[PDB]
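One structure below.
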Amino acid sequence: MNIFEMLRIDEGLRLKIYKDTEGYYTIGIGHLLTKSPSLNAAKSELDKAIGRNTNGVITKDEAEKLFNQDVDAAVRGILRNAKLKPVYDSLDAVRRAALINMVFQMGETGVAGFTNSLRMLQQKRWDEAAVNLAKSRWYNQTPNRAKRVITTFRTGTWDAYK
């Protein structure tokens, strides 16, 4: 297991434009295209992202390329954020993956907003952090995924993805 397989499990793979859990146009392995309700706007974002006229359909190779870019972006977002970087640096590799997963799903700004959870994680108060993380719109809207990510923070193992 690793962050790529972890996110493939959580996000799946769809080669045509779909809507994510919030109703936003998305493609591939959880690649958000736009928050606009316009499919045409989403298609324009897709073409720009892939570098060709796609008409809403991509190949697996293309989906994987976007995915690699998006994981990279999540990691750099963490490292450039003054709230996220010290927490990330304090964590072991498995729990670092849990933090990347969160940023992949909700963005740097969103995760950086988990101020109290982040503090508990830096203090290595795992059970307390797990309870605090679940007191969130995140957990209430995507509870099974959030439970997997929280279990990863709580235990420092990949047990929730086996």
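For this deposited structure, the header notes the method as X-ray crystallography, 1.5 Å.
The backbone N, Cα and C atoms fix where each Cβ goes, and this holds for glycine too.
So that you can see what the record holds, here are the features copied from Swiss-Prot:
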- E11: active site, proton donor/acceptor (ACT_SITE)
- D20: active site, proton donor/acceptor (ACT_SITE)
- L32, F104, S117, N132: substrate binding site (BINDING)
- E11 to A, F, H, M or N: Complete loss of enzymatic activity (MUTAGEN)
- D20 to C: Nearly no effet on specific enzymatic activity (MUTAGEN)
- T26 to H: Facilitates transglycosylation more effectively than hydrolysis; covalently bound substrate (MUTAGEN)
- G30 to A: Almost complete loss of enzymatic activity (MUTAGEN)
- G30 to F: Almost complete loss of enzymatic activity. The enzyme is destabilized by 1.5 kcal/mol (MUTAGEN)
- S117 to F: 10-fold decrease in enzymatic activity (MUTAGEN)
- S117 to V: 50-fold decrease in enzymatic activity (MUTAGEN)
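With respect to Cβ neighbours within 10 Å, the mutagenesis positions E11, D20 differ, and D20 shows the lowest count. For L32 (substrate binding site), the count of additional Cβ atoms within 10 Å of its Cβ stands at 18 [all protein chains shown]. The 10 Å shell around the Cβ of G30 (mutagenesis position) contains 21 further Cβ atoms across the protein chains shown. Here the recorded positions are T26, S117, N132, and the one ringed by the most other CB atoms within 10 angstroms is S117. Binding residues for substrate (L32, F104, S117, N132) extend across at most 27 Å, taking the greatest CA-CA distance. The secondary structure of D20 (mutagenesis position), as reduced to three states from DSSP, is coil rather than helix or strand. Among the mutagenesis positions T26, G30, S117, the ones whose Cα sits within 10 Å of the Cα of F104 (substrate binding site) are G30. Comparing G30 (mutagenesis position) with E11 (mutagenesis position), their Cα atoms are 5 Å apart once rounded. The Cα atom of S117 (mutagenesis position) lies nearest to that of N132, taking the recorded positions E11, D20, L32, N132 as the candidates.
Candidates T26, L32, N132 (recorded positions) were compared with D20 (mutagenesis position); those inside 10 Å Cα-Cα are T26, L32. Note: the Cα of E11 (mutagenesis position) and the Cα of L32 (substrate binding site) are spaced 11 Å from each other.
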